[PDB]
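Trainee: Okay, handing you the structure first.
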Amino acid sequence: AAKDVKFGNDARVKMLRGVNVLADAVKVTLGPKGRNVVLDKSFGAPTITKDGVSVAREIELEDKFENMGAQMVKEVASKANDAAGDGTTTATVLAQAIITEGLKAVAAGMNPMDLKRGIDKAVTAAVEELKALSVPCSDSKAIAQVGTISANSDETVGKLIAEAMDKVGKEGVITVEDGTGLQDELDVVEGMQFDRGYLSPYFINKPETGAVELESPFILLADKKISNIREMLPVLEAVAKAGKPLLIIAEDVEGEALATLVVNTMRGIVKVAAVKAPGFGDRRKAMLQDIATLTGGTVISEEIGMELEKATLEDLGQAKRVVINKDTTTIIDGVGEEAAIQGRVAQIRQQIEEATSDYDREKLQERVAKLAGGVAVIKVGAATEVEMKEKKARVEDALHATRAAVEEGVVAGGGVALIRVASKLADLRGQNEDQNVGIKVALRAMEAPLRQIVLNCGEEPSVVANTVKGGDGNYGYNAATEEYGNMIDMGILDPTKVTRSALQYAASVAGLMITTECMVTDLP
Amino acid sequence: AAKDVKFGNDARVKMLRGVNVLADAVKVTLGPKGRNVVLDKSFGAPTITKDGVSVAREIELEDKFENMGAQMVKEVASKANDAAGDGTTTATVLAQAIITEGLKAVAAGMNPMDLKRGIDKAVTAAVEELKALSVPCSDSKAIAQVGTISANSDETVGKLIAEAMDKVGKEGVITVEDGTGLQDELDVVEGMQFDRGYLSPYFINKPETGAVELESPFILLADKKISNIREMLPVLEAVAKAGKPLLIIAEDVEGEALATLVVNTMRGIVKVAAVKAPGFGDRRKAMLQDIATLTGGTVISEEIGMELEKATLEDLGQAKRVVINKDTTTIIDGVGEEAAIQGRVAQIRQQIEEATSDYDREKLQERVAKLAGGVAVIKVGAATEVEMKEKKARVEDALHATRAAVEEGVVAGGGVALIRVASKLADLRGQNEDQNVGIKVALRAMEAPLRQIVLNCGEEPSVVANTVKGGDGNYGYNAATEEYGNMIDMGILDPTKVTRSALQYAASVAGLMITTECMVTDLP
Amino acid sequence: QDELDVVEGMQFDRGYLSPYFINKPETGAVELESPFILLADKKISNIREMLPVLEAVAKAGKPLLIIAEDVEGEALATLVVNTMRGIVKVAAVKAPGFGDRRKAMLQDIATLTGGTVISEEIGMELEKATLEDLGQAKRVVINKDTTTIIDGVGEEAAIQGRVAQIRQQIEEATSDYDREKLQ
Amino acid sequence: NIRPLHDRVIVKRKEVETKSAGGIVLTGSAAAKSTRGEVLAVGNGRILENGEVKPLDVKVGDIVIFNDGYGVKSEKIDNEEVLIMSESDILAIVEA
Ligand SMILES: Nc1ncnc2c1ncn2[C@@H]1O[C@H](COP(=O)(O)OP(=O)(O)OP(=O)(O)O)[C@@H](O)[C@H]1O
Ligand SMILES: Nc1ncnc2c1ncn2[C@@H]1O[C@H](COP(=O)(O)OP(=O)(O)OP(=O)(O)O)[C@@H](O)[C@H]1O
Ligand SMILES: [Mg+2]
Ligand SMILES: [Mg+2]
């Protein structure tokens, strides 16, 4: 359609006004004293959130040029959320500070491309400085502190996440979901717990618990769905001769086969429970092979070559215990070679590395947790739905922050880490004076998180920033207690990945925005 | 619909205003000091770009007559992008300068047709002068300089592109795609790397790498899809007698045949891996013939005459090594006659010459690269998606400019080449005075790129233009360092094809637009 | 620059039905020197219709060019295999145009090459086609796009009569497209 | 070795004619399966209703023109294909 074209300073002013609107919406949620934001939803009740990414996503302005600026700087929060999972408000705070100071230099005749180059140089040096300044975050206490700081100073969330990571270890998978009660709960399940219930209620060995319980049973694994009995007379008869119970994993057991198995279940000749194979195409086979390796069995399939009629006891897998309910199937201490399990988990790790989709890698990690370590579910407890949504957002932020902390270490929280990095980068120089001005605007913007935290506290950002810069090391400002002290000893830790991602994404998008001279949009 | 008709100077003024709007949007992105332009997108985030063609494409004005001028002069950037892949901002700068100076002569009573003739004569002489003034660009250093200049003074991009065409030679194919990391990466694959994975995971000889590996195997090439085993019993049996592994290329292998091949792969009688035939209708046959020629085999097809049952070892192709993964299959050192490969690549070259579609010639050149030389993929590394788009646009510009440099040579950059060409054409005369005025407006407009670069730097365009015209040869202005020197020795090279195409398309469109007297459009 | 491309004689835009007919791989063009030309109004897919024609052509030894509504399947396979085997040099290309036009220009090709069109309506069958039925041309060149017949051996009087008839159709035609096609 | 029972014949079908009469190579359905084949084995003979077995008129080693259908069965012996068909399915015998 017909375009409105704006040039130079007026375009930059409109872009900055949009960036300021988005960042003002986002940055009132920075720190422990940061407040909440109400996002009106077209469907349902308004959302009360403190995440900067949500506020950034919701912001869209009437003016087309201001909206362009808003979307461009919203990219910072979106990328910071996608990469690190936390630090979206800090990323938006850093981006606007680079933009505001970068646009001031652009207005002073400085070359914006060289300003972008200087900002990039300063941020590369800053990332190196952060990697040097980080410390490993391995003990449970530091993880609890990271989770607490990332959950808006909620100690229970941090302790719960530390417990979850201790229980599921390194290879376990932790997910967060809604809870019924008013208190957060942790549900940790080890070994295999794929969500497939019994195909028939009559298999239930313990009616009081409504759960089939098999002690040291055989496990048959068939890739194909079965409806006739004629395929498994050898297997079932040999199981009866052995006398140990049997659990059937298959694409589908129904009709004559299911009725026969139920009849023999009451008759007591065999204790057989049949549950569906977990997953779907190209996934059911993978996790069936995983179950076979864990239980020391072999999968019966047409493609592999073997047939059910020729299946024997050695083909069937073995496990210490099997528990079946309406929803889930649990296998306890599958009798399988540790070398095979480690090899399979190594293969799944290779698939993780070669995977390019988040859903795929999370599914592969879930499979790993099924094989080695465990799966933890944190049920968030809240009185209402708005409280549930806000607390779940905070718990997910804490989960991502703890994961980033174990991945890349921790640094002093409250913006102290970037203050120290900026202090250590005071000797950095570019190729010309425009690049040095860009380095200086990056270094000044590195103080924006701390200043905005303090401003959210109601204190003086300049006073506290000067006092923190006067110190050294981990000396910073606890905004919750409004007192100066060692950031690590006070338990205020930021993941190094979170800070680095915020700084990098803010710097990239902000430099690109400050390099702009013309802006083309649609007419109002 | 009802038309608004504008005559003479009113129409010319509105057309010029539209041209000025489009060219002002485009030309703020000229030179090393040229800035960026934000283009609002109806879907997604706004695009920050420095290409002139993107800005030109986005420009559409409210006024119908100004919009007519804008579209007409946007065609200059579109054609320059389609032909050379670079010089779109220079083409738009030249076009507007020819239009502005052409319309001044038209207002002074000169005959616009003779002005068009004079501009065309001057540009023909200028193209001859450029062809004479060009120098070959064959070494890697000049290629690095060309890529660096075309990537907005990004030395890493130029060096990466120079390395890419050093590795893939003249016949290789270089393409640019998104990367995951923060650094640009180069992935060069030689011989055949058609993107077809194994038809079944069970073929994998090396589970740790998840890749089937065959050492000096046979290659069967069937044009028809196969689902039964009986057709290739002679082939598989004879391969088993040979003992070497077998790789199957076919339209589709499935069902009983696939199960049989898998079972024998476990049994170890024959090491068989079957992957799908690359390409599609009328293309899959071409790729199969190329693979047969490279591997010294013959394609089994119904149309060719022979059948799979009569296929023999001499029919089957041979290769030194074969690797297969989930995605791609690579054949290393296919045992084939060099004369046959040279003949096949010559045939593909003739198909390139006879081809009229860009996609078709790109596919044929990719096939050539598969046969001779290699294929390189430049993965652009950027922190965000917007930086990804900007850097990928710059890298594609650099790739196109390096290709144009190897095709037609290089000239002094920074507008010096056109300045020198205009200096060498001061003695050019037409048939009458209107044609000489047109020649003069073309020669004056030949100084527009340098003046616009300098103006983008903030310096005085007239001062630097006079200083550059005072010099000779390759003496010009480095706008990045704001210093005078030899453009070739300073590493500022423009592809001769880029400059020639910009000048030619700008001249053609601009002369046509200055010949206009009436303008008919729809009423607002 | 403006270019002029002038093609004489018959150059209807129909390429080979199979790439394997190509005698000259460097140019990608089938080249037949003084070949027979078979012209069939019906599309063919079997082989049993032209064993007499193909065998007699192989006995003669001169190459063969087939113009037909469509040659496909077993017919193309047989002709291609015979082309590699060298028994007969056969190139089959589709008849040009469509209904009420393909017949007209096939009759034109027959007159130019001194042949007779094989059709159901005309009466004869492909099995009874003979060498005298088949047309003759001095040269034939086939590419992916165009088929060209050079110096078709045909009676001059027949050619002038046919062009006179086409001129009468031009006079009786009332549509610009029709007269353009006739010209 | 395989020999038939009662009125049945084991025949080895001849190879389909690759080339036509004039030297044209036939491929696909053009070179259709030949209906003539040499007789490999002759059964004891057809049994009549009265109980007497009369020998089949065909002889071992004689090419016979036979009819494909439900009567003929394609068995494999020593990786080779043999047609087992009733003597009634044998239309003719090829001599000279
Ligand atoms: N008690 C505290 N004293 C000082 N700084 C604190 C305190 N608690 C948290 N912070 C700091 O608050 C900063 C950001 O907090 P917050 O969780 O609001 O934002 P974020 O992680 O950048 O974004 P998000 O809104 O997406 O969670 C961190 O740098 C952290 O160190
Ligand atoms: N350091 C430099 N000093 C002088 N001139 C330079 C320098 N770097 C680049 N140039 C000149 O800038 C001109 C155009 O640069 P630019 O890449 O912005 O535009 P373009 O190639 O015309 O178009 P596009 O915007 O489509 O890439 C070229 O003529 C080139 O010689
Ligand atoms: Mg947070
Ligand atoms: Mg360029």
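Swiss-Prot numbering applies to chain A: residues 2-525, in that order.
Cβ atoms here come from the backbone N, Cα and C positions, even for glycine.
As listed in Swiss-Prot for this protein:
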type: BINDING; residues: A:30-33, A:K51, A:87-91, A:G415, A:479-481, A:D495; note: ATP binding site
type: MUTAGEN; residues: A:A2 to S; note: Complex stability is significantly decreased; when associated with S-76, same residues as in M.tuberculosis
type: MUTAGEN; residues: A:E76 to S; note: Complex stability is significantly decreased; when associated with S-2, same residues as in M.tuberculosis
type: MUTAGEN; residues: A:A109 to C; note: Forms inter-ring disulfide bonds. Prevents ring separation and leads to the formation of high amounts of symmetric GroEL:GroES2 complexes
type: MUTAGEN; residues: A:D398 to A; note: Can bind ATP with normal affinity, but is defective in ATPase activity. Binds non-native rhodanese, but cannot release the protein
type: MUTAGEN; residues: A:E461 to K; note: Temperature-sensitive lethal mutant. At nonpermissive temperature, the rate of general translation is reduced and a defined group of cytoplasmic proteins are translated but fail to reach native form
Trainee: Go through the recorded positions A:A2, A:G88, A:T90 and tell me which ones have a CA within 10 A of the CA of A:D398 (mutagenesis position).
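Mentor: The recorded positions close to A:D398 (mutagenesis position) (Cα within 10 Å), listed in sequence order, are A:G88.
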Trainee: Test of understanding: give the count of other CB atoms lying within 10 angstroms of the CB of A:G88 (ATP binding site).
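Mentor: The Cβ of A:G88 (ATP binding site) has 33 Cβ neighbours within 10 Å.
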Trainee: Counting Cβ neighbours within 10 Å across all chains shown, tell me which of the recorded positions A:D398, A:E461, A:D495 comes out on top.
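Mentor: Result of the Cβ crowding comparison: A:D495.
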Trainee: List the same-chain residues at least 6 positions away in sequence whose Cβ sits under 8 Å from the Cβ of A:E76 (mutagenesis position), in sequence order, or say none.
Mentor: A:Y506, A:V510
Trainee: Identify which of the binding-site residues A:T30, A:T90 has its Cβ surrounded by the largest number of other Cβ atoms within 10 Å, counting every protein chain shown.
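Mentor: Output for this query is A:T90.
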Trainee: Given a separation of at least six residues and a C-beta threshold under 8 Å, show me what packs close to A:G415 (ATP binding site) in the same chain.
Mentor: A:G32, A:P450, A:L451, A:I454, A:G477, A:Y478, A:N479, A:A480, A:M488, A:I493, A:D495
Trainee: If you skip the near sequence neighbours and keep only those at least six away, which residues in the chain come within under 8 angstroms of A:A109 (mutagenesis position), Cβ to Cβ?
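Mentor: In sequence order, no residue meets the Cβ cut-off.
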Trainee: Select the closest residue to A:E461 (mutagenesis position) from the following binding-site residues, measuring between CA atoms: A:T30, A:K51, A:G88, A:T90.
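Mentor: If we rank A:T30, A:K51, A:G88, A:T90 by Cα distance to A:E461 (mutagenesis position), first place goes to A:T30.
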Trainee: When each of the recorded positions A:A2, A:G32, A:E76, A:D398 is checked against chain B, which show a C-beta distance below 8 angstroms?
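Mentor: The answer, in sequence order, is A:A2, A:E76.
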Trainee: From A:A109, A:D398, A:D495, which recorded positions have a C-beta atom under 6 Å away from some atom of ligand 3?
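Mentor: List returned for ligand 3: A:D398.
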Trainee: Determine, to the nearest whole angstrom, how far the Cα atom of A:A2 (mutagenesis position) is from the Cα atom of A:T90 (ATP binding site).
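Mentor: Cα to Cα, A:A2 (mutagenesis position) and A:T90 (ATP binding site) are separated by 35 Å.
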Trainee: Count the other Cβ atoms sitting within 10 Å of the Cβ of A:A2 (mutagenesis position), across every protein chain shown.
Mentor: 8
Trainee: Under DSSP, is A:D495 (ATP binding site) helix, strand or coil?
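Mentor: Assignment for A:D495 (ATP binding site) reads strand.
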Trainee: Around the C-beta of A:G32 (ATP binding site), how many further C-beta atoms are within 10 angstroms, looking at every protein chain?
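Mentor: Within a 10 Å radius of the Cβ of A:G32 (ATP binding site) lie 25 other Cβ atoms.
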Trainee: Quick one: of the recorded positions A:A2, A:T90, A:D398, A:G415, A:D495, flag those whose CB is under 6 Å from ligand 1, and say none if nothing qualifies.
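Mentor: Passing the 6 Å Cβ check against ligand 1: A:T90, A:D398, A:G415, A:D495.
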Trainee: What number of additional C-beta atoms lies within 10 angstroms of the C-beta atom of A:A480 (ATP binding site)?
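Mentor: Excluding its own Cβ, the number within 10 Å is 25.
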Trainee: Tell me whether A:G415 (ATP binding site) sits in a helix, a strand or coil according to DSSP.
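Mentor: Note: A:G415 (ATP binding site) is coil by DSSP, not helix or strand.
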Trainee: Taking the Cβ of A:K51 (ATP binding site) as the centre, count every other Cβ atom within 10 Å, in any protein chain shown.
Mentor: 19
